[PDB]
Amino acid sequence: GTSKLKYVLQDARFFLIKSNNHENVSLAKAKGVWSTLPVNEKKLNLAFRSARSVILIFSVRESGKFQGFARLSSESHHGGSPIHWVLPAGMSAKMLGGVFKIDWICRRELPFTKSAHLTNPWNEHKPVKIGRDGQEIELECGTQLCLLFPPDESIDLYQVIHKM
Ligand SMILES: CNC(=O)c1cc(-c2ccco2)[nH]n1
């Protein structure tokens with residue numbers, strides 16, 4: 001069902017995450033971690049203290065789909081054992097030093113063709129698929145986008161609900 005999922009999304013904040021490659025989303029799904037540019041890291045740290053849930057919605061560039069979504073379970077931290085991210089052409093590993101712990105809520109994909117009716121007021125009401133890495137998605141758009149994903153029956157939201 002969808003009732004526990006709606007409870008987790010209640011009064012959440014939502015951020016679009018754009019990855020240049022599938023390898024980093026696969027690593028994030030396996031290890032429960034994410035890293036982003038410092039500008040976005042500052043935004044996520046602010047949001048994590050401000051809201052009951054901060055939701056990251058993942059899209060690999062050029063894939064035409066979202067690959068799932070996850071809830072922040074910590075602010076960023078540095079100095080842990082380094083994660084072997086695949087780094088884009090012109091950026092170093094010091095940029096992605098801040099590591100967030102995340103709990104996956106859905107590891108299933110959603111094609112952009114299924115979200116074409118949802119627009120993001122915080123990006124000029126462009127379709128929600130459009131936006132830079134770190135773009136915040138307004139509450140109603142973000143909630144409806146998450147509810148479009150196929151249910152992930154492998155995930156038990158009971159443990160996430162406790163962290164809230
Ligand atoms: C593990 N984290 C990443 O792979 C990543 C990449 C980017 C990015 C922003 C702009 C171009 O690439 N943001 N996060």
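Each residue's number is its place along the chain shown, starting with 1.
Note that Cβ sites are derived from N, Cα and C of the backbone, with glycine treated the same way.
For 12-149, the entry in Swiss-Prot reads domain 'YTH'.
Secondary structure from DSSP puts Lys18 (mutagenesis position) in a beta strand. Around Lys18 (mutagenesis position), the C-beta neighbours below 8 angstroms that are at least 6 residues distant in the chain are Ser59, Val60, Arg61, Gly131, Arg132, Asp133. The note that Swiss-Prot attaches to the published mutagenesis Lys18 to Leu (Swiss-Prot position 361) is: Does not affect ability to influence alternative splice site selection.
Around the Cβ of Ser35 (RNA binding site), the same chain contributes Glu41, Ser76, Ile83, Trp85, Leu96, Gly97, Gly98, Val99, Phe100, each under 8 angstroms and 6 or more positions distant in sequence. Taken from Swiss-Prot, the feature RNA binding site applies to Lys18, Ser19, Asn20, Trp34, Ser35, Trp85, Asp133.
On its own chain, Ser19 (mutagenesis position) has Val25, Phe58, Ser59, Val60, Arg61, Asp133 as residues at least 6 apart in sequence with a Cβ closer than 8 Å to its own Cβ. Here the residue is the original one, while Swiss-Prot reports the published mutagenesis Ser19 to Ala (Swiss-Prot position 362) with the comment Does not affect ability to influence alternative splice site selection.
The DSSP secondary structure for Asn24 (mutagenesis position) is helix. Annotation for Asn24 (mutagenesis position): same-chain Cβ neighbours under 8 Å, separated by at least 6 residues, are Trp85, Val86. Swiss-Prot lists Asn24 to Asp (Swiss-Prot position 367) among its mutagenesis entries, and the accompanying note reads: Abolished binding to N6-methyladenosine (m6A)-containing RNAs.
Per Swiss-Prot, mutagenesis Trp34 to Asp (Swiss-Prot position 377) is noted as: Abolishes RNA-binding and ability to influence alternative splice site selection. The secondary structure of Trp34 (mutagenesis position), as reduced to three states from DSSP, is extended strand.
Using a 10 Å Cβ-Cβ cutoff, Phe66 (mutagenesis position) registers 27 neighbours. Among the mutagenesis results in Swiss-Prot, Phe66 to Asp (Swiss-Prot position 409) has the note: Abolishes RNA-binding and ability to influence alternative splice site selection. The residue drawn here is the original one.
Its Cβ placed at the centre, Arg132 (mutagenesis position) has 11 other Cβ atoms within 10 Å. According to Swiss-Prot, the mutagenesis experiment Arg132 to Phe (Swiss-Prot position 475) carries this note: Reduced binding affinity for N6-methyladenosine (m6A)-containing RNAs by 9-fold.
Across the fold, the C-alpha of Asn20 (RNA binding site) and the C-alpha of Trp34 (mutagenesis position) stand 13 Å from each other. For the pair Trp34 (mutagenesis position) and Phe66 (mutagenesis position), the C-alpha distance works out to 16 angstrom.
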